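To start, the structure under review is shown below, and the notes come after it.
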Amino acid sequence: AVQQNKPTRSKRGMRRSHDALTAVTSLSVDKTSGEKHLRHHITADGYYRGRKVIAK
Amino acid sequence: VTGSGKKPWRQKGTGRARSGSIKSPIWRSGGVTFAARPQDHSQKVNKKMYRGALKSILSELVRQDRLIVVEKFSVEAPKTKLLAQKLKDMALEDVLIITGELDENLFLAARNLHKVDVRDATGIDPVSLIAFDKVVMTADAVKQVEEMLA
Amino acid sequence: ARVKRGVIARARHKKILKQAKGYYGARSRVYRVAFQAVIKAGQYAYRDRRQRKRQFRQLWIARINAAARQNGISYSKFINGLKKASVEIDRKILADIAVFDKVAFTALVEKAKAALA
Amino acid sequence: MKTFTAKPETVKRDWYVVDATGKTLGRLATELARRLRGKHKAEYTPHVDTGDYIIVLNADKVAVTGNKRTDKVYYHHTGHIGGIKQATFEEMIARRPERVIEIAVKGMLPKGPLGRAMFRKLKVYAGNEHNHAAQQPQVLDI
Amino acid sequence: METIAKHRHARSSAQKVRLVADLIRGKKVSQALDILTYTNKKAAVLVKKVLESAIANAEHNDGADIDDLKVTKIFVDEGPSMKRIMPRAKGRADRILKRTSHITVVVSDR
RNA sequence: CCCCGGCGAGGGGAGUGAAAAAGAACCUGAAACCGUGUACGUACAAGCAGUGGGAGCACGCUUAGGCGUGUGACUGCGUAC
RNA sequence: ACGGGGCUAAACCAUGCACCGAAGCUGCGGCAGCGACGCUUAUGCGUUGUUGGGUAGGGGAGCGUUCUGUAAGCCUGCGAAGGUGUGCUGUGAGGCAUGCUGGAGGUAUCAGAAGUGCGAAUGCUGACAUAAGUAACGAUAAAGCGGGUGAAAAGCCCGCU
Ligand SMILES: [Mg+2]
Ligand SMILES: [Mg+2]
Ligand SMILES: [Mg+2]
Ligand SMILES: [Mg+2]
Ligand SMILES: [Mg+2]
Ligand SMILES: [Mg+2]
Ligand SMILES: [Mg+2]
Ligand SMILES: [Mg+2]
Ligand SMILES: [Mg+2]
Ligand SMILES: [Mg+2]
Ligand SMILES: [Mg+2]
Ligand SMILES: [Mg+2]
Ligand SMILES: [Mg+2]
Ligand SMILES: [Mg+2]
Ligand SMILES: [Mg+2]
Ligand SMILES: [Mg+2]
Ligand SMILES: [Mg+2]
Ligand SMILES: [Mg+2]
Ligand SMILES: [Mg+2]
């Protein structure tokens, strides 16, 4: 099975109307280090909910 | 065209347009359909039509006052400076000079002058008589031209 | 004397593509499709220069019919009355009067009714 | 000088009431189709809806001649295979009396976006009462 | 004062990078950098390096301040494609296009 | 030479030059094709996608000129080569 | 098994008068062919009649492209060719002017010669689309974690399973 006519650039754009990425709504701010992080994820320096959970 | 007579691909089955030679004129690098050959473009002119045209050209020149007749035309030494000075005296810049006997000094003196050329009485041609603004003929040349043109 | 076709071929391809401005899709981009679209557009234009004269007359007649029935007479009897009254106003003007000057149109109906009666 | 053309912004539309009691279905529908389209106005243009708003009362009292009260059949297909439904005239009256007049007029209107816009100006009621008194609709003794 | 940074011949197709580009079109550079940090895309890493390089150009060459910069223009153009041959079944060959892209970021305070 | 970058790639400055939108993927740089921006249209609407009519909007005017340009709601006709 | 709505006439028959209706006919403007009559031609202009759908095909007349002469001329760094817009113009092929780009050639006129005009040939070559960010990532012997290195480690190094 294969196309009988070349689909247009218009049809191609309509199909991709749902391919748009959804940016992260908002980052959480740690209460101790004040860093930004994904909610429910530890920070880049190992903080989570105001606690140094990993020492690296 | 340099190449092989091998059929590029079989006649049927491949799904491509049928081909028989890589030298086909349809193909890139193929031959020319009606490739030229060294040919001869010279036409025939009847003797009377050639002479009849010279008379019509010469008679037209005297009607345009583009034909100047002098008793003699020569220079002492083969130096283009002398000939260039002589033509300036006659108010001539673009001129065809026709003499009875081809003098070497007059021939050498005119070789470097662009708009000037000398010619024997027997060496005239139809396009030269038309190409130049003025045509200067000696009294001997016009006499020889009449015998040439009957 | 080899002649390269590049300059004149591009010129005439642009001439076609310029007349195809505003057409959808390949009809304004690629020459093969645009050329057919331009030829078809010329055919329609030739045909519609004749159709335009029919459609407008058809529109005038409809407006005259409406305005005449506002005065108590049909388009048929109104046109026949004007010819019997030797009035030679055409339908483009009658439809124009019927819209912008009601009282003059009513005067024409009176003239038409008189020629019939 | 170009022929006048009506503009959708500046066209005025009046409201009318029609009592369908005893009227012949078809000969009433043609008069409605004329006024819904605007064929009765001198400013009529084909591509503009210059028609009027029309209210039809007593749609269930519309009349038909001959044996059409029991023999005129209304067909429609539901889109499912074998889904050809039919209903005679008098059961259309008993079930959806407004549909009879709406169907008849819909067939006499132009087909397309403008034709569907003209059809919106038709308000059909089975009974004798309507709640468009705010529009002050004028009696159209047709 | 517009400031431009480009990544030409970026090893990624323009269609994939454009998904990330429209996430930050019009945003402030501080907010755009956070969006790119938490976008799980390879193109997010490419766009982030171009964005922060445009920020550096704006402050070092134009003396602008980071607090006022905004991503006023961003677009991804197609770069040259590298042709590769991939053998398929039954001796047939397919030509693989390794597409590239040109990433352009324009930051500005106005 | 300076800056971003992985002592990258790539880029921004600076400098050279008549020109760097001549920067080595280098004269000119068309078309298909792919984008960004702006104007207008478009989510009750059926078909060779135009054509005739035509509102509205945007914009250039002139300037009360009532013209031009872009778009094209709605509508007649219309089954490519 | 009226094109539909609908119709008891909006059906049928007879008669009559209106109207609608084509690129037919008429009106107004324009073009061309063929006659005729002449002016009187210098061989064109002027009346007048008439004609002007068209495949195969026959006849007639042109446009434009490259090259040769005309041309050691003319145009051109005060911007050529080419590219890209715009306006004007001819019945058409077209032409002219001009903004921007371009950065060095172009060429009147009248003649001459053709590798002289492309949308088709499952044409040839190159470029780029589409399907589509889809199928697939090549044996179902299998991985897990700690440490290291590094801009970055599921895949590299070391270790233990
Ligand atoms: Mg060979
Ligand atoms: Mg060859
Ligand atoms: Mg001989
Ligand atoms: Mg007619
Ligand atoms: Mg570098
Ligand atoms: Mg270049
Ligand atoms: Mg809508
Ligand atoms: Mg139609
Ligand atoms: Mg006729
Ligand atoms: Mg003919
Ligand atoms: Mg130019
Ligand atoms: Mg071609
Ligand atoms: Mg053909
Ligand atoms: Mg392909
Ligand atoms: Mg699929
Ligand atoms: Mg799937
Ligand atoms: Mg899969
Ligand atoms: Mg494997
Ligand atoms: Mg590990």
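Cβ from N, Cα, C; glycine included.
Swiss-Prot gives this note for the natural variant E:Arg8 to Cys: In strain: SK1048; decreases translational rate, tRNA binding and subunit association at 44 degrees Celsius; does not alter 23S rRNA or uL4 interactions; not erythromycin resistant. Non-local neighbourhood of E:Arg8 (variant position): E:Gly79, E:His102, E:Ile103, each in the same chain, at least six residues away, with C-beta under 8 Å from its C-beta.
In the three-state DSSP scheme, E:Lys90 (L-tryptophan binding site) is classed as helix. If you look up Swiss-Prot, you'll see E:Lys90 marked as L-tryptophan binding site.
Among the mutagenesis experiments that Swiss-Prot reports, E:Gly91 to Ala, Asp or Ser is described with the note: Abolishes translation elongation arrest of SecM.
According to Swiss-Prot, the mutagenesis experiment E:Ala93 to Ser, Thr or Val carries the annotation: Abolishes translation elongation arrest of SecM. Around E:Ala93 (mutagenesis position), the same-chain residues at least 6 positions away in sequence with a Cβ under 8 Å from its Cβ are E:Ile85, E:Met86, E:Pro87.
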Practice problem: Please go through the recorded positions E:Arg8, E:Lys90, E:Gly91, E:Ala93 one by one and keep those whose C-beta falls under 6 A from any atom of ligand 12; give the result in sequence order. | Solution: none
Practice problem: Kindly point out which of the recorded positions E:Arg8, E:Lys90, E:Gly91, E:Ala93 have a C-beta less than 6 Å from some atom of ligand 6. | Solution: none
